[PDB]
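Structure below; questions to follow.
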Amino acid sequence: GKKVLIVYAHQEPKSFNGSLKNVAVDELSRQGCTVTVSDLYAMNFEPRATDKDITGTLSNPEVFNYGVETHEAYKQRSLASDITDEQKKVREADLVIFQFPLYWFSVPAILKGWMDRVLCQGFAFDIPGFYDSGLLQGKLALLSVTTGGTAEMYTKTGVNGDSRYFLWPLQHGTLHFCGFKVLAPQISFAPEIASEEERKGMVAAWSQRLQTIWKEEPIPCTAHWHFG
Amino acid sequence: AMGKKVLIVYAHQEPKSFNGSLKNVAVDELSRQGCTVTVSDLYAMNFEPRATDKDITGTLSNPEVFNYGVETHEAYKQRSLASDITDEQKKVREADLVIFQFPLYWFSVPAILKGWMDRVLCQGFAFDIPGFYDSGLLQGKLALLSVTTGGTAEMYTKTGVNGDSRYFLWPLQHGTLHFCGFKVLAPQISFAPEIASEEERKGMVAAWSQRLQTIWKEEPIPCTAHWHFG
Ligand SMILES: Cc1cc2nc3c(=O)[nH]c(=O)nc-3n(C[C@H](O)[C@H](O)[C@H](O)COP(=O)(O)OP(=O)(O)OC[C@H]3O[C@@H](n4cnc5c(N)ncnc54)[C@H](O)[C@@H]3O)c2cc1C
Ligand SMILES: Cc1cc2nc3c(=O)[nH]c(=O)nc-3n(C[C@H](O)[C@H](O)[C@H](O)COP(=O)(O)OP(=O)(O)OC[C@H]3O[C@@H](n4cnc5c(N)ncnc54)[C@H](O)[C@@H]3O)c2cc1C
Ligand SMILES: Nc1c2ccccc2[nH+]c2ccccc12
Ligand SMILES: Nc1c2ccccc2[nH+]c2ccccc12
Ligand SMILES: [Zn+2]
Ligand SMILES: [Zn+2]
């Protein structure tokens, strides 16, 4: 009985991200997993980190510090319900898949806000309690990314540099920081110019991999797997 | 000559914050020099971070299947992007220097500002095909990240826990700013104001004030895959 959370950030159901998300739902479910989906755009998820994220009264009214206030709110069960809803989903998940098109070598703002607001201190990490000692230890995480740029453009000698440059902030900076074990990202390069067959090739590749997903080795997340 | 233009894209909730202070020092110094300074205070504007179909005000080209990149590109051409987007582009178009002032969130920009990049820097406006990197459409403009961090300077080196700072900079400076044709000036990184001594804080403010005095004469950094990981 494995739980899976797919955090999904595309505006369009009939999109290539959309298909990757659907396949993952279908395949994983077929194996007896419980798959929950956070369809950020459909939820019209709030990306701004504001004082409205605390329901209670503020630890300090005159000066607002988002980090400090959300920390306190987490422990005191005073965070806004949309945040706590996500946290619950994350908490129960054995695996968290992030499904998104690359925007500016990163996640779309709506998914960046989910990270900013959901992964708060006390919940995803603490001091001490980060990187290997992070609070979400024991959970698995996979980035499923699509790109406009082709694979060659994402090499050490392409116009974009190596892909591990855009993976760093998310995989090390964010996921490893919270204690996740990061599986190899799934990157579908340039589906928009790919052919019908290659697109299906790509969707098929994702489907296949998901079959044996729970047997995979977490990548060694360090400053040697991304720039060397 | 009185009046030459800076846009500060500001991403912090609190006026009395350290970021707030850095923003006011820039406004004050650049104004003292006789520059026009415009500030997009994103949180006060309640700026919309989400890339959605509400960003286009015409009839969609393909209503049955929404493609954000395609639709905004065409909207840009029809001059029918949302006014919030179009207002930001006006500010970018007129500026000679764009400063982004923000606290580091998850080795990157706060979502509200990520939304600004997503929505404001659309195809046809900031880049095209051809017309990116060296031929980016915002060529002839200066850009500067002014970032505050939770981590200490030592924490952001090769041997520190967060790795070299150049890794979190790469996506912003090369992937976004260079891609758009900006000339990128070296980042101002103010490390850990929250836990630094009152003395270290004032120096960080003074150091920023001082750099701004000759900011226009500064040489852009070499935007190279060797500038971040070599
Ligand atoms: C603001 C912004 C910033 C961006 N920044 C970057 C960047 O920094 N780097 C970069 O490389 N790119 C960037 N891009 C481009 C972006 O990443 C790609 O456009 C995106 O990943 C495409 O994914 P998609 O789901 O939208 O593809 P889609 O447009 O949905 O897919 C294209 C085609 O695949 C078809 N398809 C769907 N399902 C199947 C199926 N199962 N099998 C057969 N075909 C199928 C669709 O019908 C469609 O015709 C950016 C885009 C925007 C809008
Ligand atoms: C969701 C989230 C994610 C984060 N991710 C990261 C990350 O990936 N990496 C990382 O390193 N950090 C991270 N942080 C920490 C964050 O970057 C820092 O908290 C932030 O940069 C501090 O800047 P500030 O303006 O908010 O500080 P403030 O708390 O506003 O300032 C600290 C002190 O400076 C004082 N001050 C203001 N003006 C002056 C003045 N003119 N002269 C003297 N003192 C003054 C204030 O009074 C205050 O006491 C994250 C925080 C959050 C909430
Ligand atoms: N901002 C970008 C795009 C926006 C709309 C459509 C395609 C895009 N491709 C990109 C490729 C590399 C960097 C930025 C890109
Ligand atoms: N991911 C981080 C944070 C997330 C939420 C609140 C505060 C944070 N401080 C950090 C300081 C250093 C590195 C990562 C940090
Ligand atoms: Zn790591
Ligand atoms: Zn570059």
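Each position is counted from 1, following the chain as shown.
Quick reminder: no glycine exception, Cβ is built from N, Cα and C everywhere.
Feature list, courtesy of Swiss-Prot:
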type: BINDING; residues: B:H12, B:18-21, B:104-107, B:148-151, B:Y156, B:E194, B:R201; note: FAD binding site
type: BINDING; residues: B:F127, B:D128, B:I129; note: substrate binding site
type: MUTAGEN; residues: B:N162 to H; note: Loss of activity toward CB1954, no effect toward menadione
type: BINDING; residues: B:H174, B:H178, B:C223; note: Zn(2+) binding site
Using the Cβ centroid of B:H174, B:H178, B:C223 as the reference point for the Zn(2+) site, which residues of the same chain not in that list have Cβ within 8 Å?
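Sorted by sequence, the hits are B:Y133, B:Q173, B:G175, B:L177, B:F179, B:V184, B:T224, B:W227.
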When you measure from the Cβ of B:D128 (substrate binding site), which residues in the chain that are at least 6 apart have a Cβ under 8 Å away?
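The list for B:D128 (substrate binding site) reads B:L137, given in order along the sequence.
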Which of the recorded positions B:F127, B:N162, B:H178, B:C223 has its Cα closest in space to the Cα of B:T149 (FAD binding site)?
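Closest by Cα distance to B:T149 (FAD binding site) among the recorded positions B:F127, B:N162, B:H178, B:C223: B:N162.
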Far apart in sequence but close in space: which same-chain residues, 6 or more away, have a Cβ under 8 Å from B:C223 (Zn(2+) binding site)?
B:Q173, B:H174, B:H178, B:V184
Of all the recorded positions given, namely B:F127, B:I129, B:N162, which is spatially nearest to B:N19 (FAD binding site) at the Cα level?
B:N162
Enumerate in sequence order the binding-site residues B:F107, B:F127, B:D128, B:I129, B:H174, B:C223 whose Cβ-atom distance to ligand 6 is under 6 angstroms.
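The binding-site residues passing the 6 Å Cβ test are B:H174, B:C223.
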Quick test of understanding: given the binding-site residues B:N19, B:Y105, B:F107, B:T149, B:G151, B:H174, name the ones whose C-beta is under 8 angstroms from chain A.
B:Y105, B:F107, B:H174
May I have the list of same-chain residues other than B:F127, B:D128, B:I129 whose Cβ is within 8 Å of the Cβ centroid of the recorded substrate site, in sequence order?
B:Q123, B:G124, B:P130, B:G131, B:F132, B:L137
Given B:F107 (FAD binding site) and B:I129 (substrate binding site), what distance in Å do their CA atoms have, once rounded to a whole number?
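Computed Cα spacing between B:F107 (FAD binding site) and B:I129 (substrate binding site) is 29 Å.
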Which secondary structure state does DSSP assign to B:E194 (FAD binding site), in the simple three-class scheme?
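Its secondary structure by DSSP: helix.
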